[PDB]
Amino acid sequence: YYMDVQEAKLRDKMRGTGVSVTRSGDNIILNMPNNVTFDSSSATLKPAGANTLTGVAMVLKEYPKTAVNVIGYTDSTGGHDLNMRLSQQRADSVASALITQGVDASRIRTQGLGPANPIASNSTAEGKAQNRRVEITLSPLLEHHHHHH
């Protein structure tokens with residue numbers, strides 16, 4: 001359980017934001033289309049996206065046993081290294097926004113996995129557009145930080 005109610009909260013808050021709530025197994029995948037999060041192409045937090053990121057951050061405050069893995073995906077047509085930069089850049093923008101809103105930095109990790117896992121075809125522009133995305137992987141804290149010794 002634990003994320004059952006979170007799925008309901010996210011589904012309500014993302015009622016018409018543009019964010020696709022894909023609940024995979026136990027963890028929740030919040031994938032945000034390039035257009036709704038960023039302005040042009042560079043990591044640029046538009047008001048709409050910042051507003052939505054605030055909603056995400058709110059839920060992350062409601063349930064602090066969430067591990068926030070911000071994994072950025074993207075097509076690598078142009079320069080896989082440059083796209084890697086943008087991949088990490090985009091993830092970092094989301095993370096810093098969360099931390100700014102009040103999410104623990106120690107509960108957040110940013111991974112640029114753009115040219116790693118193709119969600120769609122990379123040869124076709126259809127998939128190329130789909131691959132360029134930011135997916136927030138909300139997983140339950142695998143063994144909370146344990147320091148009493």
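If you go along the chain as it appears here, the first residue is 1 and each next one adds 1.
Using the three backbone atoms N, Cα and C, a Cβ is placed for every residue, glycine included.
Under the heading domain 'OmpA-like', Swiss-Prot lists 25-141, citing sequence analysis as support.
Among the mutagenesis entries in Swiss-Prot is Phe38 to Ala (Swiss-Prot position 116), noted as: Does not suppress BamB ts-mutants. Secondary structure at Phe38 (mutagenesis position), taken from DSSP and collapsed to helix, strand or coil, is strand. The Cβ neighbour count for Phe38 (mutagenesis position), using a 10 Å radius and every protein chain shown, is 22.
Under its mutagenesis entries, Swiss-Prot includes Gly72 to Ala (Swiss-Prot position 150) with the note: Partially suppresses BamB ts-mutants. Long-range Cβ contacts of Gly72 (mutagenesis position) within its own chain (separation 6+, distance under 8 Å): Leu86, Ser87, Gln88, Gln89, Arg90, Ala91, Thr110, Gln111, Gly112, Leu113, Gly114, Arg133, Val134, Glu135.
Neighbour list (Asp75 (mutagenesis position), Cβ cut-off 8 Å, at least 6 residues apart, same chain): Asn83, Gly114, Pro115, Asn122, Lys128, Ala129, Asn131, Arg132. Under its mutagenesis entries, Swiss-Prot includes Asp75 to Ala (Swiss-Prot position 153) with the note: Does not suppress BamB ts-mutants.
Long-range C-beta contacts of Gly78 (mutagenesis position), restricted to its own chain and to partners at least six residues apart, with a cutoff below 8 Å, are absent. Looking at Swiss-Prot, the entry for mutagenesis of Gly78 to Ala (Swiss-Prot position 156) says: Does not suppress BamB ts-mutants.
While the structure shown retains the original residue, Swiss-Prot records the mutagenesis experiment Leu86 to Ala (Swiss-Prot position 164) with this note: Partially suppresses BamB ts-mutants. Taken residue by residue with DSSP, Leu86 (mutagenesis position) is part of a helix.
Residue density at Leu86 (mutagenesis position): 20 other Cβ atoms are found within 10 A of its Cβ, drawing on all protein chains shown.
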